[PDB]
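Undergrad: Here it is, the structure in full.
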Amino acid sequence: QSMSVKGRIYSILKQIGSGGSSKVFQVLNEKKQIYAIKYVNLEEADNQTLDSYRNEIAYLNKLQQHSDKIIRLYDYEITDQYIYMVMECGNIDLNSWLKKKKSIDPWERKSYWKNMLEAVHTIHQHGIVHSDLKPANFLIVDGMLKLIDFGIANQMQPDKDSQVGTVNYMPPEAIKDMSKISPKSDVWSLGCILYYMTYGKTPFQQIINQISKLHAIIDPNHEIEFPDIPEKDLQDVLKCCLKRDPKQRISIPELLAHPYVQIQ
Ligand SMILES: COc1ccc(Nc2cc3c(-c4cnn(C)c4)cccc3cn2)c(OC)c1
């Protein structure tokens, strides 16, 4: 099968992912260049869902010129029935990659981390707080990590359980506030991803019961374990990201001036 976007024809190689009323396909243009096209079916979409997709497209377009750590959006077609977004095609998402890998290279972990900070910092500059960061929001595109979405609309999974979620990256202030959400909330989630890339587990994964897990995340008495590692700077980053008090938690601008990101 093939699809048309702004008078340009793309042939479908395969479906990469799905989630709700959206599908992502690996496609080729006439010159045999690879792209990823995101198709959103708007036929059963409520005003709230519509506005979320409009807001996600607007921010992707706006952020193109600000950072190359944001996934490229080349073109799009939006009607009342559907949305087509032509984007750069990545090799794999970070969650699928972390599930495969037995061990991560220290240099690779540092380079990916730098990319994540730059991408998240860019959205923060524009007043966006993602609030739902997790490895699946990151795409590996020829050695560099790029942010795929802004947490504004529907997330997707590779191609399966539509019920699947994770509270493993959720910050304490988001749970306590039941507005406490700030850029600091994304620092905690990034901290959890880096903790996963360092210890091979998220800080609270060992807790089965979801209620108990949420209780441990907000409990000041539940001490997060930071076992000794050769990179002392990395250990400091982790501890600074995973402070329960968001006022005491490190900021992204400070994380970008950290020895861990700036020094070999
Ligand atoms: C698990 O296997 C794969 C994961 C990702 C890719 N690339 C890819 C995924 C994209 C997703 C998306 C879809 N699902 N997720 C989690 C992100 C959205 C938007 C653009 C994308 C561009 N490129 C892939 O391409 C061969 C294979």
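One is the number of the first residue shown, and numbering goes on along the chain from there.
Determined via X-ray crystallography, 2.0 Å.
Any Cβ shown, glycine's included, is placed from N, Cα and C.
Not my notes, these are from Swiss-Prot:
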- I16, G17, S18, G19, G20, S21, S22, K23, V24, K38: ATP binding site (BINDING)
- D132: active site, proton acceptor (ACT_SITE)
- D149 to A (Swiss-Prot position 664): Loss of kinase activity (MUTAGEN)
- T166 to A (Swiss-Prot position 686): Loss of kinase activity (MUTAGEN)
Undergrad: For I16 (ATP binding site), identify the closest of the recorded positions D132, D149, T166, judging by Cα separation.
TA: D149
Undergrad: Between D159 and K160 the chain has a hole of 5 residues; just give the Cα distance across it in whole angstrom, please.
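TA: Cα separation at the break: 7 Å.
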Undergrad: Given the recorded positions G20, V24, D149, find the one whose Cα is closest in space to the Cα of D132 (active site, proton acceptor).
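TA: Minimum Cα distance from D132 (active site, proton acceptor) across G20, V24, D149 lands on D149.
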Undergrad: Going through the recorded positions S18, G20, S22, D132, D149, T166 in sequence order, which have a CB under 6 Å from an atom of ligand 1?
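TA: List returned for ligand 1: none.
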Undergrad: Given 10 unmodelled residues, what's the whole-number Å distance between the CA of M178 and the CA of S179?
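TA: Spelled out: 10 residues absent, and the flanking Cα atoms 10 Å apart.
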Undergrad: Determine the C-alpha span of the ATP site listed in the record, that is the greatest distance between any two of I16, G17, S18, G19, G20, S21, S22, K23, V24, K38, in Å to the nearest whole number.
TA: 14
Undergrad: If you count CB neighbours within 10 Å, which one among the recorded positions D132, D149 has the smallest count?
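TA: Taking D132, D149 as the recorded positions, the minimal 10 Å Cβ count falls on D132.
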